[PDB]
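Q: Quick one: the structure is below, and I'll ask about it shortly.
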Protein chains: 2
Amino acid sequence: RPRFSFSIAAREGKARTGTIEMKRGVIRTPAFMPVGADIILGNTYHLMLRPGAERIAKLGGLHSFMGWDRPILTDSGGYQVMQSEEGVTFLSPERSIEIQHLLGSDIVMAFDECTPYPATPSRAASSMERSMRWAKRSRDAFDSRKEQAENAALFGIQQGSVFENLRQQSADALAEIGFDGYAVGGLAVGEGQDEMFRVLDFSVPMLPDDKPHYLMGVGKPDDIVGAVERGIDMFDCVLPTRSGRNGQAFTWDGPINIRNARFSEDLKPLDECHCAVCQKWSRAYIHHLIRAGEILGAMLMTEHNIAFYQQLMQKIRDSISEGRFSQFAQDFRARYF
Amino acid sequence: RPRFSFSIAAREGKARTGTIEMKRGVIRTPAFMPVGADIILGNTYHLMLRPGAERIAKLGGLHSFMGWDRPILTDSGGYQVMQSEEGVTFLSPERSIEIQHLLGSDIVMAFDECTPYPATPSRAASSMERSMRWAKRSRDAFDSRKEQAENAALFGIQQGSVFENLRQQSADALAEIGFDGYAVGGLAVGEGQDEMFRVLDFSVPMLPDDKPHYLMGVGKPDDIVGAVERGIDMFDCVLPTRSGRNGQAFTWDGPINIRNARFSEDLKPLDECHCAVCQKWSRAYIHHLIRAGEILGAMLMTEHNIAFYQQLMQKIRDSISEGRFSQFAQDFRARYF
Ligand SMILES: [Zn+2]
Ligand SMILES: [Zn+2]
């Protein structure tokens, strides 16, 4: 395969389905990228602290460390961290790119500033302006490392808060630098779904149509369906894994809190779900394990949620390919809510 | 298969290897019985409290509840609980047998009193005497339930503390009642390995040779090898699963605490071990997951320890079958310590 190639196989409205080809593998889009599926996320911020990026490189890089030979995406670390034009003390475009290089990730994120919400126009603009200068610094640092430039890909991240004119300026800046893909940053920071969708309505068409669009940090199943409706191709969120660790399971009928006493005699599987948990165990038994404090319970729940998310993405891909994504979205919504 | 049949295929010293045939499956001996492998343990005490034995029966019994169709052993619940000749308030021979019937277990334990350590002769004797009367009550209650009598098996439990003459009286009493198998109770209660082995040296030959011998609550890998040397056929212990949840892994070189900083760059697998964890991941990565508080780490550790214990039992069975168990024990010991 090539270093990076994105091809769109089918469309419905603003929605797209296709593939990203990379040296380590093919990623079907729209894609859900679970935390460390066709691609997983590494935790740059944690990893730079323990055991350190250099120690990971000493151990062979993140693929060999975690035994995952497929692509890996890493964030640039600042979201998590959060200050001067140089970067942040507690990281800078150059160091962030270096760390991601040492980790050996396949998709590298530019070092940006995730603007707080709410933000005034002036603050959002100052912030987005710094992020675009850091984006150029990120590009140059990436390009200066041969192994990285030739084997990895770099995504730029749009900022601008909820302001159309700043989103436009940011998209323009990013397209002028040039990236392999374009993330929509600065959302899923407490604005609520209606506002997020409003910003996505005008923001995603500003990005190059022929490159992947990544919505960082999103989200709930209904957030993902709505974002795909608005042209997003890639997603990440810890919700499946946090939820798993807190008693909540995703189902096509909505999320359920399995610890509730209502499940204590429920012999149905958690969800339709083809997952292995759902192949063998009842709500009643997972309820029991979790109430008992057993690790297995937490484990089964997480496995289920991860699999649910991938089944959702597969349903989304198939429905766009078949020209029935609009109907799927409506039916999804009817049942989930 | 028959309700219960124990056959001894090979011997070396006091050590034996063979099989127990039951309706739900064959159990290779010496056997390690992990908590809910050829057989697993259910948690009578927990289950009677949540969701209740009747609720489990309502849900189809423990096999269907936990999705395990192979044999299941349950303890009688008092060990865990801990008072009159009737039983204990907080359970009695009859209620204990009823609960185990509702749970649908294949191997049922008599309701006994696990004598505290240390015990004076008089106290040990009074206690063992009550246990033998409860053993007879257990037998009668078991035999009164047709489905149980015809499909399950009942083991009696020897008491008597560390006193030879009381162990003898107890063995005599149990053999006069008649059981499918004989457990050695009252050990692994703080006496230490030298004292446990001393009691086992005289206590196991007192039991019927042609029935299985179960040492309840044992134990560490070296405890198991020594007990098999002394004629024990079956073991249970939560150590693999507790240990897993606390950072400790069993290896042929002894246990290791994976959280120790010494493992942070160790690319070797946890252990020789054929397990799936050891097939794919390094000490360094499991160290990382556990230090990170990730459930996966705890999970991988537990899976490893369970598999280690079953590999140990397989090595023990093979070596007795091949007439080299004596040598295996010495080599085991050399390396483990
Ligand atoms: Zn499922
Ligand atoms: Zn292993």
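The residue numbers of chain A are those assigned by Swiss-Prot, with the residues present covering 11-46, 64-109, 117-124, 135-315, 317-382 sequentially.
Using the three backbone atoms N, Cα and C, a Cβ is placed for every residue, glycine included.
Below are the features listed in Swiss-Prot for this protein:
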- A:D102, A:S103, A:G104, A:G105, A:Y106, A:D156, A:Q203, A:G230: substrate binding site (BINDING)
- A:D102: active site, proton acceptor (ACT_SITE)
- A:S103 to A: Strongly reduces activity (MUTAGEN)
- A:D156 to A: Abolishes catalytic activity (MUTAGEN)
- A:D280 to N: Abolishes catalytic activity (MUTAGEN)
- A:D280: active site, nucleophile (ACT_SITE)
- A:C318, A:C320, A:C323, A:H349: Zn(2+) binding site (BINDING)
Q: To the nearest whole angstrom, state the Cα distance for the pair A:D280 (mutagenesis position) and A:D102 (substrate binding site).
A: 10
Q: Which has the fewest other CB atoms in a 10 Å radius around its CB: A:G105, A:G230, the listed binding-site residues?
A: A:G105
Q: From the Cα of A:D156 (mutagenesis position) across to the Cα of A:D102 (substrate binding site), what is the distance in angstrom?
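A: For A:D102 (substrate binding site) versus A:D156 (mutagenesis position), the Cα atoms are 10 Å apart.
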Q: Please tell me which one of the recorded positions listed here (A:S103, A:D156, A:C318, A:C320, A:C323) sits closest to A:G230 (substrate binding site), measuring Cα to Cα?
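A: Result for A:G230 (substrate binding site): the nearest of the recorded positions is A:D156.
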Q: Quick one: among the binding-site residues A:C318, A:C320, A:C323, which has the most Cβ atoms sitting within 10 Å of its own Cβ?
A: A:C323
Q: Quick test of your reading of the structure: among the binding-site residues A:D102, A:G105, A:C318, A:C320, A:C323, A:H349, whose CB sits under 6 A from ligand 1?
A: A:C318, A:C320, A:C323, A:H349
Q: Whole-number Å distance between the CA of A:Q203 (substrate binding site) and the CA of A:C323 (Zn(2+) binding site)?
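A: Cα of A:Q203 (substrate binding site) to Cα of A:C323 (Zn(2+) binding site) measures 40 Å after rounding.
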Q: Across all chains shown, how many C-beta atoms besides its own are within 10 angstroms of the C-beta of A:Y106 (substrate binding site)?
A: 19
Q: I'd like the number of other C-beta atoms within 10 A of the C-beta of A:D280 (mutagenesis position), please.
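A: Total other Cβ atoms inside 10 Å, all chains included: 22.
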Q: Take the C-alpha atoms of A:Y106 (substrate binding site) and A:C320 (Zn(2+) binding site) and report the distance between them in angstrom, rounded.
A: 33
Q: How far is it from A:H349 (Zn(2+) binding site) to A:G105 (substrate binding site), counting Cα to Cα, in Å?
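A: Cα of A:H349 (Zn(2+) binding site) to Cα of A:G105 (substrate binding site) measures 30 Å after rounding.
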Q: Between all pairs in A:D102, A:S103, A:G104, A:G105, A:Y106, A:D156, A:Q203, A:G230 (listed as substrate binders), what's the biggest Cα distance, rounded to the nearest Å?
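A: Those residues reach a largest Cα separation of 16 Å.
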